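Peer 1: Sharing a structure with you now.
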Protein chains: 2
Amino acid sequence: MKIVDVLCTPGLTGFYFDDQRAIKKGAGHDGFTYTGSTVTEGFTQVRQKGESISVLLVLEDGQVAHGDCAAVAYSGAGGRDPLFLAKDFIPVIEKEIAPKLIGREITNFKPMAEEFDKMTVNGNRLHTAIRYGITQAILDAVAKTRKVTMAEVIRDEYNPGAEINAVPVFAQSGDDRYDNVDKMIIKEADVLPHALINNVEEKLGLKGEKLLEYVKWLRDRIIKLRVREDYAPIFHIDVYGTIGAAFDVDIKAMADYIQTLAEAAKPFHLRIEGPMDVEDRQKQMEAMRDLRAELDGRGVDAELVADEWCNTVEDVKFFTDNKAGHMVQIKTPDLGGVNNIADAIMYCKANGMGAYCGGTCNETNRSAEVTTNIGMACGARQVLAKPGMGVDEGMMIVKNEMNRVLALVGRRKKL
Amino acid sequence: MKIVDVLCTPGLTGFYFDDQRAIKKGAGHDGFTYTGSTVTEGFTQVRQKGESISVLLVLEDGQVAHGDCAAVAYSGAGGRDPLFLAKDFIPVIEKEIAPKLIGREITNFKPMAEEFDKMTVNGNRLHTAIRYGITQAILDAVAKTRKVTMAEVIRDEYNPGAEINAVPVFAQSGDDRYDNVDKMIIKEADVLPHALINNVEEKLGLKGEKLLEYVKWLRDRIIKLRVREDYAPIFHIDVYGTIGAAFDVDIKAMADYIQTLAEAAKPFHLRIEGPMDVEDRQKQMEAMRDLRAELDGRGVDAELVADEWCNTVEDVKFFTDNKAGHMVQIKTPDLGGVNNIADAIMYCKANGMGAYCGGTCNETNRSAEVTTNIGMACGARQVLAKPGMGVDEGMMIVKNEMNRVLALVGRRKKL
Ligand SMILES: [Cl-]
Ligand SMILES: [Mg+2]
Ligand SMILES: [Mg+2]
């Protein structure tokens, strides 16, 4: 099957481009908007519409493969590629990438994805978001050519022989950590709520006392609201390094604190994302490794999820190798070509590291469908319900795709 | 080409099933839930998860057509089919419709959709949600057989010789009529905000003063936040009959009051949905017609959008024939077969009535893509951004689908 055409359309995402540098300097509030001057190049406002590029591969048989280019909300922030304005990046795809695809015979997903993930123009690598879209399109093209699900393609090429099963769906609440919890309970998230505990005083408490009461509220809320008695989701709470800050990164003091969180969470199981956030990757690994080893040596039944300083596939291998937490976050848009997600997940598996197949609230419905398929195929420990902060939509996009994929795969076994 | 297999999966939606009867009975808000006894049959809490049924037709070439069965959030309410629980209706599909689809030749969309729309079981019509889902799936099957967009199939069969263009996108705010407005301005909604003015004293104001003030605020908000000065969206406010109630359905008084909103909305054009809500369909048509008469005769360029008592295709024909409003809401989930959306729009356009291609917050990402296609094909006046109350997600689904479909058609025009 040849590719005969390549179309690009600009688009929306499930959220916003936020000027992080402006927000961290003290950008004020006004309704759903931020105020004051923009700090980051390219921004016209501190908050503006998040953008995507839909990449369409017209196939020889007339089918159309579809992937979406997207970046995180903090597009163009520290250590990221420039603000992903479709206007700036459609011309690159149309003049540098499309001619490399038109007339190409569709081969396996792995080699083609890798070619396009590493490709250079003027000796310079492609914007992560473009690699993200183009490889999603390529995966969808392989799947359509072979008449199977994207999951199945990824399984064949990255996880030979394995079963494809449902993956636990993790929902994120943002600051509305009470109302969106209700949403998640009612939509039966397998993992919840993130809770956006990004403030020591306001959100954690100076002694961690606020999060402690939140965990108790959360446990009770589930017991009260759940339709089915046997619905028992896993707690996943992101403390943006505030446990570290509130306890001066004292390994033992953090673990003692975390133990009381666990006591408060029971009967439910507790995952804490980003306990600490220290000053370099080496020392983040060490602090995660040792806090895990502390928790583990004492038999405190809480898991740590890596985030801060764990970005690249190389990072994923580094945190994995060194058991720097119990779960490593695989950051789908940041990794560029979606083949890297599968590589990263499969490394985690091979080394017994829990794999959180993540994403951004600022990507699309399509990009979410694709990476869900990857998550399923590689047996990730959980996948993010995404995009958007509405919760319902993100859960629907991700779980419905999961459900249909399992239906189709199961049909194929009995043929 | 035939359909070779049918798969049904249970799914989520962008929203919830709410027991409307209980909500009117006085169910108290608690977080994102409602307290107390359910009043409607089949409900187990006053708010429960929205449910969908993804319908997949496997065709003999190995492509998979996908349609989503979905109902309104007030599933099971007055004049409605029973609460659309997946577990209740999947077996109906599997037993009664799958055998009729497996082995069926793909001919044209129109006769296939009509057969399945009007299909009976033990003498009784099928649930509107099943008809909704099945016909979507059929439409997609037809498109995939012909290797064209869903829009092009509908254009070919209902709107011959027409171009397919972008359609104004309308966003709903729900009660958060302030912050969600900000969203819509940042995402550049063509029509906004709905505003859920569903209460006389709290929302409209007794003498209309609250809506008037909200209009003023809305106008300033757009001028305040718009990225580019020539963004001039259309105001569309739903008032749930309350202008009728506050002004004793007096035509002159209502005409006078909308004139003031119109004046307060300038430079922005205003549409008011459901100005009144009377005792029966006949008196509803008359009030709509006479109110439009007054405004038109007085040259107040503000429009009236029909809703209440305008439900089926005969109703849309009824409101069209008697110029009862300037626009009519085509209620996509409620109409069953999606072929009926095409018939209703095209009637409206043959007789110079605005066609509002609607939907629900409680349908799916897929149903929204499909009916968006129908809207474009028949050249609707506007389409609802949907599903979900998040706003961002429903705008992305609807508008990103819109842009891709136009890119594909434009390509086909140059082939
Ligand atoms: Cl909240
Ligand atoms: Mg984190
Ligand atoms: Mg209405």
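Residue positions begin at 1 at the first shown residue.
The deposited model was determined using X-ray crystallography, 2.0 Å.
Cβ from N, Cα, C; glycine included.
According to Swiss-Prot, the feature (2S,3S)-3-methyl-L-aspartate binding site maps to A:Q172, A:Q329, A:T360, A:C361. Recorded in Swiss-Prot as a mutagenesis result, A:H194 to R carries the remark: It abolishes deaminase and aminase activities and does not show any major conformational changes. According to Swiss-Prot, the experimentally introduced change A:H194 to A is described as follows: Strong (160-fold) decrease of the catalytic efficiency for deamination and slight (1.8-fold) decrease of affinity binding for L-threo-beta-methylaspartate. 7-fold decrease of the catalytic efficiency for amination and 20-fold decrease of affinity binding for mesaconate. It does not show any major conformational changes. According to Swiss-Prot, the Mg(2+) binding site annotation covers A:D238, A:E273, A:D307, on the basis of experimental evidence. Annotation of the mutagenesis experiment A:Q329 to R in Swiss-Prot: It abolishes deaminase and aminase activities and does not show any major conformational changes. For the published mutagenesis A:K331 to A, Swiss-Prot gives the following note: It abolishes deaminase and aminase activities and does not show any major conformational changes. Summarising the annotation, Swiss-Prot assigns active site, proton acceptor to A:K331 and lists experimental evidence as the type of evidence. Here the residue is the original one, while Swiss-Prot reports the published mutagenesis A:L384 to A with the comment It has very broad electrophile scope and excellent regio- and enantioselectivity in the amination reaction.
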Peer 1: Out of A:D238, A:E273, A:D307, A:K331, which recorded positions lie by ligand 2, with a C-beta less than 6 Å from some atom of it?
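Peer 2: Result: A:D238, A:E273, A:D307.
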Peer 1: Under 8 Å Cβ-Cβ from A:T360 ((2S,3S)-3-methyl-L-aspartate binding site), six or more apart in the same chain: what's there?
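Peer 2: The answer is A:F15, A:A70, A:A71, A:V72, A:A73, A:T332, A:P333, A:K386, A:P387.
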Peer 1: For the recorded Mg(2+) site formed by A:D238, A:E273, A:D307, which further same-chain residues have Cβ atoms within 8 Å of the site's Cβ center?
Peer 2: A:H194, A:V239, A:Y240, A:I272, A:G274, A:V305, A:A306, A:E308, A:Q329
Peer 1: Name them in sequence order: residues not among A:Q172, A:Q329, A:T360, A:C361 whose Cβ is within 8 Å of the mean position of the Cβ atoms defining the (2S,3S)-3-methyl-L-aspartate site.
Peer 2: A:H194, A:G358, A:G359, A:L384, A:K386
Peer 1: Given the binding-site residues A:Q172, A:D238, A:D307, which lie within 10 A of A:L384 (mutagenesis position) by CA-CA distance?
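Peer 2: Within 10 Å of A:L384 (mutagenesis position): A:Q172.
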Peer 1: Where does A:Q172 ((2S,3S)-3-methyl-L-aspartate binding site) sit in the DSSP three-state scheme?
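Peer 2: Going by the DSSP assignment, A:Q172 ((2S,3S)-3-methyl-L-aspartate binding site) belongs to neither helix nor strand, so it counts as coil.
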Peer 1: What count of other C-beta atoms do you get within 10 angstroms of the C-beta of A:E273 (Mg(2+) binding site), across all chains shown?
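Peer 2: Taking all protein chains shown, A:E273 (Mg(2+) binding site) has 24 Cβ neighbours within 10 Å.
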Peer 1: Taking every protein chain shown into account, which of the recorded positions A:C361, A:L384 has the largest tally of Cβ atoms within 10 Å of its Cβ?
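Peer 2: Of the recorded positions A:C361, A:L384, the highest Cβ count within 10 Å belongs to A:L384.
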Peer 1: Identify, in sequence order, the residues in the chain of A:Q329 (mutagenesis position) that are 6 or more apart from it along the sequence and have a CB within less than 8 Å of its CB; answer 'none' if there are none.
Peer 2: A:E273, A:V305, A:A306, A:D307, A:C310, A:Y356, A:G358
Peer 1: Pairwise over A:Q172, A:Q329, A:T360, A:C361, annotated as binding (2S,3S)-3-methyl-L-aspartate, what's the top Cα to Cα distance to the nearest Å?
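Peer 2: That value is 15 Å for the farthest Cα pair.
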Peer 1: Given the recorded positions A:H194, A:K331, A:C361, tell me which ones have a C-alpha lying within 10 Å of the C-alpha of A:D238 (Mg(2+) binding site).
Peer 2: A:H194
Peer 1: Does any of A:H194, A:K331, A:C361 have a Cβ within less than 6 Å of an atom of ligand 3? These are the recorded positions; tell me which, or none.
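Peer 2: What lies within reach of ligand 3, judged by Cβ under 6 Å, is none of the recorded positions.
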Peer 1: For A:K331 (mutagenesis position), write down the residues of its own chain that are at least 6 apart in sequence and whose Cβ falls under 8 Å from its Cβ; none is a fine answer.
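Peer 2: Those within reach of A:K331 (mutagenesis position), by Cβ under 8 Å and sequence separation of 6 or more, are A:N311, A:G358, A:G359.
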Peer 1: In angstrom units, rounded to an integer, how far apart are the Cα atoms of A:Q172 ((2S,3S)-3-methyl-L-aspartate binding site) and A:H194 (mutagenesis position)?
Peer 2: 5
